[PDB]
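This report refers to the structure that appears directly beneath it.
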Amino acid sequence: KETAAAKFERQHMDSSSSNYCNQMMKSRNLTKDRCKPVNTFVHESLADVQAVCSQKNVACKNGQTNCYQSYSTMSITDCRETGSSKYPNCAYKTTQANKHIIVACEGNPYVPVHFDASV
Amino acid sequence: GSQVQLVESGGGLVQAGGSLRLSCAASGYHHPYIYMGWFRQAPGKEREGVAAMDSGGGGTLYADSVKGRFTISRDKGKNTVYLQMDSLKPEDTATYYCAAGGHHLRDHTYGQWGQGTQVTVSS
């Protein structure tokens, strides 16, 4: 019964080191079950992230039409499995960026349920 | 000004077998809504998508029960969407809602909703 909205917070929100992703991918349970190959963390307030659902409507990478792109670039961290990464000893490279985020939005209230892209 | 509004017009009371048009024009949103559509909630029933269409006038979708009777259209380069409803049946009686910014006829994916317009088809 983890809601769709709560799953997005768990997977993608860090409103608050080159070791960041090793730390965070385990801390949010993205290394339980598998090494999730790619993950993005957004370092903005939840309110700023939820407000993107009110921003520029754009197609999601898979062709869905309920995605929204932020007007400003936002503070993010990319996490990406390393070559020596093999389950259950996952390992990640951290790359910081400032990019527009794209999310898919659902529900009432209308909030992000999928992190789609950064550009 | 500051707020998005989906202004719904048209609808109302008609005899079974009659025709009505619903209209929806969005203001305050400064980009295309890729999909807009009409949903309804009839007495005793859950909300359901009725028709939807994309911003280029394609990707048209209808609920099975209204195909051939209802016609959705959009103004190109504007966020307006219309529903011509012919051959109306009593079970088309419902609150109709404009919806914008979602995906196809999936209601949970739409984030902007009109207040709802009654359509009442008598018998």
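By Swiss-Prot numbering, chain A shows 27-42, 48-150, in order.
If you're wondering, the header gives X-ray crystallography, 1.8 Å.
Cβ atoms here come from the backbone N, Cα and C positions, even for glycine.
Sequence-distant contacts of A:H38 (mutagenesis position), defined by Cβ-Cβ distance under 8 angstroms and a gap of at least six in the same chain, are A:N70, A:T71, A:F72, A:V73, A:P143, A:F146. Summarising the annotation, Swiss-Prot assigns active site, proton acceptor to A:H38.
The active site, proton donor annotation in Swiss-Prot covers A:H145. In sequence order, A:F34, A:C91, A:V134, A:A135 are the residues near A:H145 (mutagenesis position), counting only same-chain partners six or more apart with C-beta under 8 A.
What Swiss-Prot records for A:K33, A:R36, A:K67, A:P68, A:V69, A:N70, A:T71, A:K92, A:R111 is substrate binding site. All protein chains considered, the CB of A:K33 (substrate binding site) has 12 other CB atoms within 10 Å. When secondary structure is read from DSSP and collapsed to three states, A:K33 (substrate binding site) falls in the helix class.
Listed in Swiss-Prot as a mutagenesis experiment, A:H38 to A is described as follows: Loss of activity.
Swiss-Prot documents A:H145 to A as a published mutagenesis change and attaches the note Loss of activity.
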Neighbourhood of A:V69 (substrate binding site), C-beta criterion under 8 angstroms, separation at least six: A:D109, A:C110, A:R111, A:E112
Cα separation of A:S42 and A:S48 (whole Å), the pair that brackets 5 residues absent from the deposited model: 14
Where A:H38 (mutagenesis position) sits in the secondary structure, as DSSP reduces it to three classes: helix
Neighbour-count leader, CB within 10 A, binding-site residues: A:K67, A:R111: A:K67
Local Cβ density at A:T71 (substrate binding site) - other Cβ atoms counted within 10 Å: 18
